[PDB]
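S.K.: Structure incoming, see below.
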Amino acid sequence: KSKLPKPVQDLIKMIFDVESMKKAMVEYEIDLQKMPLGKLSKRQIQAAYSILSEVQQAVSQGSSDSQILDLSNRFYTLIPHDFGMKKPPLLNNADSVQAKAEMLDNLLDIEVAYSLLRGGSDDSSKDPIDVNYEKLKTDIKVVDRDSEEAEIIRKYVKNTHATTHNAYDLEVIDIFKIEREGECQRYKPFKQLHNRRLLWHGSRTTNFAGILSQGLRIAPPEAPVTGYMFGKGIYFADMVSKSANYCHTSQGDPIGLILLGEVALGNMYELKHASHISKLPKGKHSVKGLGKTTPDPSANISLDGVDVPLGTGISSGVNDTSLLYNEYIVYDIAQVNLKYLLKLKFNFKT
Ligand SMILES: CCc1cc2ncc(CN3CCN(c4ccc(C(=O)NC)nc4)CC3)cc2[nH]c1=O
């Protein structure tokens, strides 16, 4: 029987749950009889991204519905969807391509989780919770509720829930301090960069075995750059609720997981609207999508030399922006050092 703290054991059980992975695939309208969890592979996902790229080239060039049909059908051949004996919906627009690119990004983390469960050894004398914990190659410690770091984190949660995200409220259940093996070494060139910020990154519970094992990653070269607002990078928010929406929790599944990462932003490339960029302009280290609302800059505090933007939301003074709240994007995976993982209870008001 595991000697791991009970919150850590509950975390491992949550993230390695196979029925949750199947549920996530059904939510995507994936046909599990044709493409079960076990048959998902990086080469099939990468091929589907390439087809999505072809569909997008065809839509941006103003092709007809009759022209696009063959391209759209190719995507469904690679990733079989649950439509029985009916014609699947046509992928003939930017929105349809973006939704599919987002689904494939998730499949990449689901594939990692399942490959970890299937690729090791079987020993009945060991607690499977300890076996699965070791597969993450991440030290996970419970942060003491009465500590200085816990007070800072709870204040960040309490102060940055947007009024426009008021259909639910958040309750912090557990705060974990995380250290992925090799991440500190990888982060070393960026450890003293200016503008290092502690930012949020939400994801579905089914992504976390992938995130803890492999870290936050960028969609592969096959992925269409136009399927993401600021291109292919790692996206973060300074408002807890903006990132909590990416957990995709519901009344039927109200427990989510959210990360706090130290992000080396350096010289920010400030943008108000979509820019499907491949690379950053010379001298820039990140993109800052300018929101209408920002946490109050005078309330910014420091936690182990990193800026924590935990002030309540105020007007940024930015006009004519596509964004209600800020977002930060890095285009090199080495610019992120994951620090904390929070288990949240979503209390739905609807
Ligand atoms: C503005 C705040 C914000 C934005 C946000 N945007 C997207 C996502 C979804 N997430 C993107 C990365 N994704 C990949 C998985 C594997 C690979 C891989 O294996 N690549 C090689 N790549 C990509 C998994 C799905 C979550 C988000 N959370 C937030 O808080």
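The residues of chain A that appear here are 662-1011 by Swiss-Prot count, in order.
Cβ atoms are placed via backbone N, Cα and C, with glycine included.
What Swiss-Prot records for this protein is below:
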| type | residues | note |
| --- | --- | --- |
| ACT_SITE | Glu988 | active site, for poly [ADP-ribose] polymerase activity |
| BINDING | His862, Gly863, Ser864, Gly871, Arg878, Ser904 | NAD(+) binding site |
| MUTAGEN | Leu768 to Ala | Increased auto-poly-ADP-ribosylation |
| MUTAGEN | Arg865 to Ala | Increased affinity for DNA damage sites |
| MUTAGEN | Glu883 to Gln | Does not affect ADP-ribosyltransferase activity |
| MUTAGEN | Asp899 to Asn | 0.6% of wild-type activity |
| MUTAGEN | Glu988 to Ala, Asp, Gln or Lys | Poly-ADP-ribosyltransferase activity is inhibited while mono-ADP-ribosyltransferase activity is not affected; only monomers are added. Disrupts interaction with CHD1L and ability to recruit PARP2 to DNA damage sites |
| MUTAGEN | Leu1003 to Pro | 1.5% of wild-type activity |
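For each feature listed, report its degree of burial, its nearest neighbours and the pertinent distances within the displayed model.
M.R.: Taking the Cβ of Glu988 (mutagenesis position) as reference, residues of its chain lying under 8 Å away and at least six apart in sequence are, in sequence order, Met890, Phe891, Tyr896, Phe897, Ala898, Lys903, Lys949, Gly950, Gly952.
Cβ neighbour count for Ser904 (NAD(+) binding site): 24 (other Cβ atoms within 10 Å of its Cβ, all protein chains included).
Spatially close to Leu768 (mutagenesis position) yet at least six residues away along the chain are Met686, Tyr689, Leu701, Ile706, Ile740, judged by Cβ distances under 8 angstroms. Secondary structure at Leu768 (mutagenesis position), as computed by DSSP, is helix.
Listed in sequence order, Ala685, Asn767, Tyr907, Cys908, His909 are the same-chain residues six or more apart from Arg865 (mutagenesis position) with CB atoms under 8 A from its CB.
In the three-state DSSP classification, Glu883 (mutagenesis position) falls within coil. Taking all protein chains in view, 15 other C-beta atoms sit within 10 angstroms of the C-beta of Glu883 (mutagenesis position).
Around the Cβ of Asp899 (mutagenesis position), the same chain contributes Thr821, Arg858, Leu860, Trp861, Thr955, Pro956, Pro970, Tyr986, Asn987, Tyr989, each under 8 angstroms and 6 or more positions distant in sequence.
DSSP gives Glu988 (mutagenesis position) a strand state.
Within the same chain, the residues at least 6 positions away from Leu1003 (mutagenesis position) whose Cβ sits under 8 Å from its Cβ are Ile814, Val818, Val833, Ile834, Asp835, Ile836, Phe837, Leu918, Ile919, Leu920, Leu921, listed in sequence order.
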S.K.: Three states by DSSP: which one describes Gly871 (NAD(+) binding site)?
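M.R.: Assignment for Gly871 (NAD(+) binding site) reads helix.
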S.K.: Out of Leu768, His862, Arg865, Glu883, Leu1003, which recorded positions have CB atoms lying under 6 Å from ligand 1?
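M.R.: So the answer is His862.
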S.K.: Cα-Cα, whole number of Å: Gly871 (NAD(+) binding site) versus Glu883 (mutagenesis position)?
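M.R.: Here the two Cα atoms lie 19 Å apart.
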S.K.: What does the structure give for the C-alpha distance between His862 (NAD(+) binding site) and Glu883 (mutagenesis position)? Integer Å is fine.
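M.R.: Spelling it out, the Cα of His862 (NAD(+) binding site) and the Cα of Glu883 (mutagenesis position) are 23 Å apart.
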